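Since the structure comes first, as structure tokens, the remarks are kept for the end.
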Amino acid sequence: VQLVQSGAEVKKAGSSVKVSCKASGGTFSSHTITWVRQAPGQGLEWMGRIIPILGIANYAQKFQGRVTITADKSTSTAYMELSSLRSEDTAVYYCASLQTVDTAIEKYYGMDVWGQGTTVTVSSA
Amino acid sequence: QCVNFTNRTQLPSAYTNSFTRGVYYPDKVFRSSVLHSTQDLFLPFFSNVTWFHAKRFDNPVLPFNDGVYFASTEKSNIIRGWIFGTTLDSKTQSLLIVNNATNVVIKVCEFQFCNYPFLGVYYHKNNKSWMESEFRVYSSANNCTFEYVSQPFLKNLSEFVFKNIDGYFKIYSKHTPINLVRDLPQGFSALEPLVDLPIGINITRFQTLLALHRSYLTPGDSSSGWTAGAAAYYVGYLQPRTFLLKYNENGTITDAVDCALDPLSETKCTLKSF
Amino acid sequence: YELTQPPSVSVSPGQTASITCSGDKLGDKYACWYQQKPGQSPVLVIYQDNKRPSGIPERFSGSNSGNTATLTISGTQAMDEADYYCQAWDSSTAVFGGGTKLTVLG
Ligand SMILES: *[C@@H]1O[C@H](CO)[C@@H](O)[C@H](O)[C@H]1NC(C)=O
Ligand SMILES: *[C@@H]1O[C@H](CO)[C@@H](O)[C@H](O)[C@H]1NC(C)=O
Ligand SMILES: *[C@@H]1O[C@H](CO)[C@@H](O)[C@H](O)[C@H]1NC(C)=O
Ligand SMILES: *[C@@H]1O[C@H](CO)[C@@H](O)[C@H](O)[C@H]1NC(C)=O
Ligand SMILES: *[C@@H]1O[C@H](CO)[C@@H](O)[C@H](O)[C@H]1NC(C)=O
Ligand SMILES: *[C@@H]1O[C@H](CO)[C@@H](O)[C@H](O)[C@H]1NC(C)=O
């Protein structure tokens, strides 16, 4: 299992950012794709998760109503959409994967595979 | 979901003697102190029952034929259930029996079954009563037509008889204390009727559901760190036989005669005596 | 739910390093430990409070008792200078600690 993300990039403030994470071929059959962001100067922060093989997306309470985590089985790509970007959203966005699809089993595992991280920064001009 | 295991060792299988195991109650009629002759799908007396005993061991799909006698003498509770069907994929109906500590779940759905179906078993903070199960049995389950939840039926020998007749899947079971490790015990123990399921499906193949523990983890590889699946069980096949069953005073089948075993049993079934 | 973690722990090379993680009844919960080098992805070094993933060296060890989860490194060598994140699972949501910057003296 290898997770490959999109490129580091800059977006307008209040724009829509669409961060991809391309997994391996057989990854989405039995994995949970979590999205975890890391602001520069602060620690890790869980944003959400998606189970694509049974198609649910759970979100953190801080990011609820703002982010939407989707998946595409045909391209094997887990997408994370974050709208209404402010200046506090400049972060490295990692996709991680767990070797489980039942969310109660997720405590018995860790995020063993991680993406390289997408550096998303914002700018008015 | 599906974990693809590679380089699977075939399960070693010996041939044990059946003795007089696998007799069940053929109906739900109380009979007291009689000899009842019945013609049904019975495991024949002293038949070759195949014993699967035990890296990575293969979990074989076995034929169903006319019904399966399934025995197990286990203490680790590695056997969790069985799947039944013909193609064992989404093109046909399939039957799934899964036990846990509190319930048994019986589902006839369209399962796209995994090639190595199992349950990941996890103990929360090494608490033996806090056991959680992860279903690694099927990748999808669509157009599901039957579901049934009841009490679980899984030193102690556990015997089951599975029949699929007249649109009904019939399960009979018995749990008895034994003091043998090698082969099946002698003596007699009739299997009481456990459940009749109106499911009306075609069953030609079946497979045992195993319970595996994730022992260690390798990042990126989901097929690593599970236990070997070393399970031992006895499989025999039912044949249409006539049996002379002895019902005692309290209505319990205590002894039986397989009428086609030898000329003495033929004489016993002709005379209706033992 | 919040997890508290010391901001920095400094050790000599070859000595035992201890990194704590406090939380409200964390001993009843599973805590993972992640290692992140500067400019790299996080690496899972401890899961289920004491179990190592394969490929992690055997000097990493973990414990979780009462309100504290401890990551211990026996014989700290030059490649352990990183950030260490304590992570727990609360109400089927991952929660991360503040992260301890473990540095190696020179
Ligand atoms: C069936 O049992 C006999 C002994 O009764 C044995 O010789 C034979 O090998 C068994 N059949 C198979 C296929 O092993
Ligand atoms: C039952 O399944 C077998 C194996 O797939 C098949 O050959 C047979 O036609 C089926 N019978 C019915 C009545 O569908
Ligand atoms: C056993 O399975 C049933 C499914 O009907 C479920 O309700 C129950 O919580 C399960 N028990 C355990 C201990 O997982
Ligand atoms: C094990 O789990 C049960 C709940 O299923 C709980 O009541 C019991 O206290 C636990 N045992 C220990 C030693 O914590
Ligand atoms: C079975 O399920 C599939 C998808 O779930 C559907 O396309 C198909 O129509 C279903 N068939 C029946 C007979 O319900
Ligand atoms: C039948 O029941 C009676 C009274 O409950 C008991 O004394 C007897 O041992 C039982 N068994 C047989 C084989 O008679």
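In order, the residues displayed for chain B correspond to 14-67, 77-176, 187-306 in Swiss-Prot numbering, which applies throughout.
The deposited model was determined using electron microscopy, 2.5 Å.
Each Cβ is built from the backbone N, Cα and C atoms, and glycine gets one as well.
What Swiss-Prot says about the mutagenesis result for B:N121 to Q is this: Partial loss of biliverdin affinity. Sequence-distant contacts of B:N121 (mutagenesis position), defined as residues of its own chain at least six apart whose C-beta falls under 8 angstroms from its C-beta, comprise B:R102, B:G103, B:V127, B:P174, B:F175, B:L176.
Annotation of the mutagenesis experiment B:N234 to Q in Swiss-Prot: Increased resistance to neutralizing antibodies. Using a 10 Å Cβ-Cβ cutoff, B:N234 (mutagenesis position) registers 13 neighbours.
Listed in Swiss-Prot is the natural variant B:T19 to I, annotated as follows: In strain: Omicron/BQ.1.1, Omicron/XBB.1.5, Omicron/EG.5.1. Residues near B:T19 (variant position) in space but far in sequence (CB under 8 A, at least 6 apart, same chain), listed by position: B:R78, B:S255.
Secondary structure at B:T19 (variant position), as computed by DSSP, is coil. Quoted from Swiss-Prot, the note on natural variant B:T19 to R is: In strain: Delta/B.1.617.2, Omicron/BA.2, Omicron/BA.2.12.1, Omicron/BA.2.75, Omicron/BA.4, Omicron/BA.5.
Counting every protein chain shown, 11 other Cβ atoms lie within 10 Å of the Cβ of B:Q52 (variant position). Under the heading of natural variants, Swiss-Prot lists B:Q52 to H and annotates it as follows: In strain: Omicron/EG.5.1.
Within its own chain, B:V83 (variant position) has B:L110, B:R237, B:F238, B:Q239 as residues 6 or more apart in sequence whose C-beta sits under 8 angstroms from its own. Annotation of the natural variant B:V83 to A in Swiss-Prot: In strain: Omicron/XBB.1.5, Omicron/EG.5.1; the original residue is retained in the structure shown.
Here Swiss-Prot describes B:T95 to I as a natural variant; the accompanying note says: In strain: Iota/B.1.526, Mu/B.1.621, B.1.1.318, Omicron/BA.1. Residues near B:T95 (variant position) in space but far in sequence (CB under 8 A, at least 6 apart, same chain), listed by position: B:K187, B:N188, B:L189, B:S190, B:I210, B:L212, B:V213, B:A264.
Of all Cβ atoms in the protein chains displayed, 20 besides its own lie within 10 Å of the Cβ of B:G142 (variant position). According to Swiss-Prot, the naturally occurring change B:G142 to D is described as follows: In strain: Kappa/B.1.617.1, Omicron/BA.2, Omicron/BA.2.12.1, Omicron/BA.2.75, Omicron/BA.4, Omicron/BA.5, Omicron/BQ.1.1, Omicron/XBB.1.5, Omicron/EG.5.1.
In Swiss-Prot, a natural variant is listed as B:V213 to G, annotated with the note In strain: Omicron/BA.2, Omicron/BA.2.12.1, Omicron/BA.2.75, Omicron/BA.4, Omicron/BA.5, Omicron/BQ.1.1. The local packing around B:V213 (variant position), expressed as other Cβ atoms within 10 Å of its Cβ over all shown chains, amounts to 8.
Cβ contacts within 10 Å of B:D215 (variant position), excluding its own Cβ and spanning all protein chains shown: 15. Secondary structure at B:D215 (variant position), taken from DSSP and collapsed to helix, strand or coil, is coil. What Swiss-Prot says about the natural variant B:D215 to G is this: In strain: Beta/B.1.351.
In the three-state DSSP scheme, B:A222 (variant position) is classed as coil. According to Swiss-Prot, the natural variant B:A222 to V carries this note: In strain: 20A.EU1.
Recorded in Swiss-Prot as a natural variant, B:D253 to G carries the remark: In strain: Iota/B.1.526. Within 10 Å of the Cβ of B:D253 (variant position) there are 14 other Cβ atoms, across all protein chains.
For the natural variant B:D253 to N, Swiss-Prot gives this note: In strain: Lambda/C.37. The structure shown keeps the original residue.
For ligand 2, the neighbouring recorded positions among B:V83, B:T95, B:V213, B:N234 are B:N234, by Cβ distance under 6 Å.
Secondary structure from DSSP puts B:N121 (mutagenesis position) in a beta strand. Neighbour count (other Cβ atoms within 10 Å of the Cβ, all protein chains): 19 for B:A222 (variant position). In this structure, the CA atom of B:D253 (variant position) is 15 Å away from the CA atom of B:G142 (variant position).
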